[PDB]
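> Structure provided below as C-alpha cells; questions to follow.
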Amino acid sequence: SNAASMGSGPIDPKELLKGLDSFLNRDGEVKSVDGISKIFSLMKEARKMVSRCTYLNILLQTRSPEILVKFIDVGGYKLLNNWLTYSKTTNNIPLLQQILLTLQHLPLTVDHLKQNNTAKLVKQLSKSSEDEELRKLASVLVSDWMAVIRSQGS
C-alpha cells in the first residue's frame with residue numbers, strides 16, 4: 001500500500017494497541033491482510049513486555065491462514081525469532097511460551113528454521129527452561145521442527 005510521513009505529536013501506546021481493533025473481525029481475529037502489516041510494524045517497537053504478549057495473542061487468535069502467511073512475509077517470523085532469544089535473557093516464562101505457541105500457529109518451512117537458527121534457539125529452551133510447561137512446549141516445538149528439517153536437507 002502507499003505510505004507517507006504524516007508526522008504528528010506522540011501517540012499513547014494504549015491508543016496504538018486500540019487502533020488494532022480496526023483490523024479485527026467481529027469474531028475477534030484479524031480479517032484484513034494489510035492490517036497485519038501495521039500490526040507487525042508496531043510489534044518492532046513493542047518495548048513493553050505486556051504489549052509483546054498482547055501482540056502474540058492477536059496472531060494466535062488469528063486462525064485465518066492468509067493473515068499468518070503475510071505476517072511471515074513482512075518478516076514477522078524474524079521478529080518472533082528475535083523475541084524468543086530476547087525473552088530468554090529475562091527468563092520470562094509466559095512471554096517465552098506464548099512466543100513458541102505463535103511459531104507453531106503460523107505455517108513454517110525448513111528455510112526459516114535454518115536461516116535464523118530458530119530450531120537451535122528453542123533447543124536450548126527444551127533443556128534449560130525452568131518452568132515445566134515451558135520446557136514441555138519447547139520440546140514439542142523441537143521435535144516438530146526436526147521432522148521438517150529432516151524432510152528437506154542437503
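Indices start at 1 and increase along the chain as displayed.
Quick reminder: no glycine exception, Cβ is built from N, Cα and C everywhere.
Sharing the record's features from Swiss-Prot:
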type	residues	note
DOMAIN	78-152	domain 'TFIIS N-terminal'
MUTAGEN	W145 to A (Swiss-Prot position 140)	Abolished interaction with PPP1CA, preventing ability to regulate transcription-pause release and transcription termination
> Let's see if you can do this one: DSSP helix, strand and coil counts over the domain 'TFIIS N-terminal' (78-152), in that order.
59 helix, 0 strand, 16 coil
> For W145 (mutagenesis position), list the number of other Cβ atoms lying within 10 Å of its Cβ atom.
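By my count, 20.
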